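Structure first, then comments.
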Amino acid sequence: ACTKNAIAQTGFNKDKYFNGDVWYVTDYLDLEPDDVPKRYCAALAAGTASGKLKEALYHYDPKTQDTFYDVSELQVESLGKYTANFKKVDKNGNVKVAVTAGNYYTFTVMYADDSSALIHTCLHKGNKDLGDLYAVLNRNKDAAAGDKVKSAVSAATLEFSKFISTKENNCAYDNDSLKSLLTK
């Protein structure tokens, strides 16, 4: 189960974050480890498509090769805090698992600037019991975390030394598919 009410960034700039471009996860913190594998790759695109707030997700396990994409419609709870359904799709947006009640995640942008961000997410999926996940994002898949986002980690009363990096997994991303999935 999740335990955190993450606080959104003061003065969060939604149009800058949701500008249609890709964000790479560079570092993550799972509060119930063994939720996820230690070695992992993830990225998303975030934007408005025909008036609708959307995210597209990509997950890849670099050892098992498990791979999946998702498309989500985001509903606003408050500035910087969203509830997102998800549908599992192939890379072209063809539906594999339809949207359903109880399959959703919350998404809070705790810090963002033009190049980096800190988010919290609470995933709900059927029967599963999942805990809080934090992620450090960058526009550059290889960027070491800078002082602005590391300070935000500290201000959230978290220790960046606890986060696991994704940078040594040889992850390669199809950014074109993530961008096109925003419309699907």
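All residue numbers given for chain A refer to Swiss-Prot; the residues shown span 22-205 in order.
Placed from the backbone N, Cα and C atoms, the Cβ positions cover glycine too.
Cβ neighbour count for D51 (mutagenesis position) (all protein chains, 10 Å cutoff from its Cβ): 20. In the three-state DSSP assignment, the secondary structure recorded for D51 (mutagenesis position) is strand. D51 to A or N appears in Swiss-Prot as a mutagenesis experiment; the accompanying note says: Loss of NO-induced conformational change and strongly reduced pH dependence for NO release. Stabilization of the ferric-NO heme center and decreased nitrite disproportionation.
Recorded in Swiss-Prot as a mutagenesis result, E76 to Q carries the remark: Stabilization of the ferric-NO heme center. Neighbours of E76 (mutagenesis position), defined as other CB atoms within 10 A of its CB across all chains, total 23. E76 (mutagenesis position) falls within a strand when secondary structure is assigned with DSSP.
Residues or ranges marked as heme binding site by Swiss-Prot on the basis of experimental evidence: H80.
Here Swiss-Prot notes a mutagenesis experiment, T142 to V, with the remark: No effect on NO-induced conformational change or on pH dependence for NO release. Increased NO association rates. Long-range C-beta contacts of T142 (mutagenesis position), restricted to its own chain and to partners at least six residues apart, with a cutoff below 8 Å, comprise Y126, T127, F128, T129, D153, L154, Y155, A156.
Around the Cβ of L151 (mutagenesis position), a 10 Å sphere holds 18 further Cβ atoms from the protein chains shown. Under DSSP, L151 (mutagenesis position) is assigned to coil, being neither helix nor strand in the three-state scheme. Quoted from Swiss-Prot for the published mutagenesis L151 to R: Coordination of the heme iron center and inhibition of nitrite disproportionation.
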Between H80 (heme binding site) and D51 (mutagenesis position), what C-alpha distance do you get in Å?
15
